[PDB]
Amino acid sequence: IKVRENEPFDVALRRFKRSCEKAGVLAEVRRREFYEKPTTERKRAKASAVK
Amino acid sequence: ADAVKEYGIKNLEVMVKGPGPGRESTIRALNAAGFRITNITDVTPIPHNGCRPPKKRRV
Amino acid sequence: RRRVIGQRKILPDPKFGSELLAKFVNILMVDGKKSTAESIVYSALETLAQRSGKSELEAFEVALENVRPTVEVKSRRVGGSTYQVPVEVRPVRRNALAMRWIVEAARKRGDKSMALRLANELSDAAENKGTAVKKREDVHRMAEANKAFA
RNA sequence: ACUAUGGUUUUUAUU
RNA sequence: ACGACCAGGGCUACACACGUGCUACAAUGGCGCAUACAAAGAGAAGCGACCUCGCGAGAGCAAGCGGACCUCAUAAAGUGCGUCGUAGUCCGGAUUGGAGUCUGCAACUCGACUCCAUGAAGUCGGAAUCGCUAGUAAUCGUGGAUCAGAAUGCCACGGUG
RNA sequence: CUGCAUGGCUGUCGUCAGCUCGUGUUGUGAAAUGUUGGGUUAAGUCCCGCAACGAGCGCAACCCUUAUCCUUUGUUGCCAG
RNA sequence: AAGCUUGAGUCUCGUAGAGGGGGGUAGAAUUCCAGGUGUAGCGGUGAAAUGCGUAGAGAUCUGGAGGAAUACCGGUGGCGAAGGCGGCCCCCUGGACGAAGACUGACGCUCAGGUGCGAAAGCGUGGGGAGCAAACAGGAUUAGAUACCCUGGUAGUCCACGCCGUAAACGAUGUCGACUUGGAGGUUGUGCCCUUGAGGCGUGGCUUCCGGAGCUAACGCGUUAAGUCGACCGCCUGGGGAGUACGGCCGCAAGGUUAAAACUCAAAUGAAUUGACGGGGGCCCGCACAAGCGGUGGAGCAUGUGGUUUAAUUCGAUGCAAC
């Protein structure tokens, strides 16, 4: 995955590297992550869908 | 493009459909006819209609 | 694979001041007998300076930017099919290959001496209408000179 | 987007 | 006697083709002269120098050292000169033949060597197909064990590269 | 006579990176795991994950040897003076 | 023999949706019709040919005809006892569900025989016939080719009244009721709020995967159970044959129904572990290739296994690992 200027390097987290396919980001799978953080994010996106 | 010289075409818009190998040299051979080809659109599917089409079988 | 190395250390000739002419004694040469090819260095070239540059020290080196390749085509295989892929010549090999086949047909004929068969090869070096042209025209022979395979 | 054709092989101790 | 001494057969017999190697079909060739340089092995019925004679092999006379010293032993290719201008050829060698030279219990049979006489096929090869790394490949030289004698097999050492 | 009894040799994968085992761990169990994933290498080579951490054979260490420097012997080998 | 509301059933205003018909509403190109535009090949294959072509095959415009079929949206989303159901609107209609009140009053469950249902195929009669397509006839390729591949083509594919009830009819789980633990992601009502959130918090109806316990040989099943238990029905008792055989039934019929045995094996069956391997799914090296360059077998020599053979042509070795 890559978005915007990144390129020129570096802007941390580096998720265009070690790709290849399958089973990436597995240290953010099962428990601990998410909770309400994707709720507040997607509510602001829907508050930005108007007109 | 040699069969149309009596029509006096100047500005020309191009449409490209389908994945086949002849899809690029056909644009240079058309430039080599003396027409302004500043409009080129690709309209390849994204499939629609075809009745359904029927498919079945495997893979 | 795992080898690849590469390249060989070469110098200009001690007697002629040329980094090209030291390669010419390895051409039209057999069984390590460079001495038989030294007998036709500059001596046979008085016939060739009549149509190329001035003096024996440039009568081949003027043609250096023509007798070397810069682009080729390469044959590769996939499943049941064969494909002809255009390629660019790499810097160390682009600097080379000037004399590798430029006198290929002087080897065996039965007509005239080596010093004459050398001049009867170098006369076609910048013209390509004589003998063995398939050895030097090949680099465009799957490109511009024949488009039917594409 | 892509190569189309390989049948047959007649047996024995795990000291 | 399935034990093995003597005397002959053989294993080099050919009613089938073939595999690996060699050498040709040659002109950076072949033949004949000139010119320039080695490494490693071998030497007590030894290595055999030098010299003479015999188309020659070799025989006769006979030195020096049992070998870092004396000997096997003009390294060859490379360079130069002479030559054919591509002819079954100055190419090519199998066969049909002669006369000598050596060893050995003995060589007709089933050996080597020399100098000469005849000189075919072969014009780069079915269906196709082998191999490769840097003092190496290529190519041209040298030595040695098996021997009384006797390999294109076997094992090794230089040049040029 | 025959390795279809054996002392003892010897063929080939291959001189491949592979094969086992202590004390654990997995499964109902014979057994499997350790040695399969990740970055890497001539390689089970070196490291990280990870139910393993380690050990022996192969590999490697170790040892010889070549390209440099240093030193002992000199005719019959060598020969700058 | 009287009650109860707690299983079963009913009414208001409302709700999602490929449930089942019939009538409406539309287009595409292969096709067909006419008049134009307009041409040397068209089709297919590794490579071709049968076939179709200058008499226009091939390609295509314009207005008309016709048969199969419905992309998008459509989501690990719905409907239902299965089999089935996905252009769109309407009329008629089956099934299911919500808010708050009002009712019947055990009206419930299972089932021999009955009774009622079929995806696709086969069939009676009348329509249908673009594109494909069993059968059948040719072109390939094969010592076959009768097949895969290519060109044609009848039944079939569709419609309608019917005939025959088949299945991997599949989650291989007979039917019903109840108790037993959590998570993530979909999906549709409704109370209070003009949602003024692009909805929040209570709370009914549905719902795909994960998986604490329990079952199991292992796969699998999992509160949606193959778990823990009752109510009613039918099902096996060793393979090999075989729902085959004998008989009636019902169908025009292939079938469907209940359902063996002489003989034969004294045995078979289920799950996945380690080898062995692939004409697999992936990764890594080697003159295995690429690229360059020099050879081999035909002639004539040197020489030996196997074959021929005198009088013996000694034994042993015949895959990579003999000659």
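Numbers in chain C come straight from Swiss-Prot, and the residues shown are 3-152, in order.
Per the header of the entry, the method used was electron microscopy, 17.0 Å.
Any Cβ shown, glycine's included, is placed from N, Cα and C.
Per Swiss-Prot, the features are:
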type	residues	note
MUTAGEN	C:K36 to A or E	Defective in ribosome assembly
MUTAGEN	C:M116 to G	Significantly decreases affinity for its own mRNA
- Message: Using a 10 Å cut-off on CB atoms, tell me which of the mutagenesis positions C:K36, C:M116 is the least crowded.
- Response: C:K36
- Report, in whole Å, the straight Cα-to-Cα distance of C:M116 (mutagenesis position) from C:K36 (mutagenesis position). 14
